[PDB]
Amino acid sequence: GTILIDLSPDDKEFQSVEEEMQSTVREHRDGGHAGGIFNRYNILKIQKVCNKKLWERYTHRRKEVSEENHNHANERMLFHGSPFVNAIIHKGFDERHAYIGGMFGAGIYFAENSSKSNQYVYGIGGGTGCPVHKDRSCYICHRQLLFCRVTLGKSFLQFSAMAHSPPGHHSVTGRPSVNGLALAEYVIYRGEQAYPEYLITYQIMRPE
Ligand SMILES: COC(=O)c1ccc(-c2nc3ccccc3c(=O)[nH]2)cc1
Ligand SMILES: [Zn+2]
């Protein structure tokens, strides 16, 4: 029951999603190995993801979290990149979208930096890059990210360079403790704590 509504580039909603995408690009310590070398994107399309059942699944869990945390869902908008973006927008997040080997355990990972999620578009560590050219830095092939509504609730703060949340918590925050420019990354351990609200289709752009 998923439908995708195209946003117009003239729509304020397109513009504010694009701005979060572009303004949260940063350099990565791999020099571009996983995600490619770029400072910015060419945004090709932004679609709103509409699925009543998945939305209601999300809001149900959100109310549960909120009631366990002084009526505060601690809701954020966060990026997710995955080879499984098409399964996600149709069937929702679940345990098959978890990063089993992630540093905060087997859960579903999200980033404030769009460029961090870009590193997973073609798999962990960028996999073998784009299907057509086997290039992790492909400037031709169309990529997709999700910009998601995520319920964090009471988040366990991990300072740092499916499983369950830590007891008494609804999520984990990976707080960057070395790279002064990196934004936070977050993990949830229940697929119902995220809704894939925008599907963004883009290319990374070769620096001039
Ligand atoms: C089951 O699919 C995967 O193995 C997988 C692994 C990692 C990711 C992913 N891992 C992140 C880690 C930190 C910050 C952001 C992300 C993200 O957007 N995707 C997505 C899918
Ligand atoms: Zn390619």
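Numbers in chain A track Swiss-Prot; the residues on display, in order, are 952-1112, 1115-1161.
The backbone N, Cα and C atoms fix where each Cβ goes, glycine too.
According to Swiss-Prot, the features are:
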BINDING   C1081, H1084, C1089, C1092  Zn(2+) binding site
MUTAGEN   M1054 to V  Loss of activity
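In the deposited coordinates, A1112 and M1115 are the last and first modelled residues around 2 missing ones; Cα to Cα they measure 23 Å. Long-range Cβ neighbours of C1081 (Zn(2+) binding site) (same chain, at least 6 residues apart, Cβ-Cβ under 8 Å): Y1073, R1087, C1089, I1091, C1092. For the Zn(2+) site, the Cβ centre of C1081, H1084, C1089, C1092 serves as reference, and the other residues of the chain with Cβ at most 8 Å from it are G1080, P1082, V1083, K1085, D1086, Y1090, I1091. For ligand 2, the neighbouring recorded positions among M1054, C1089, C1092 are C1089, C1092, by Cβ distance under 6 Å. Between the candidate recorded positions, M1054, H1084, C1089, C1092, the densest Cβ environment within 10 Å is the one around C1089. Each residue contributes its Cα atom, and for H1084 (Zn(2+) binding site) and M1054 (mutagenesis position) these two points are 30 Å apart.
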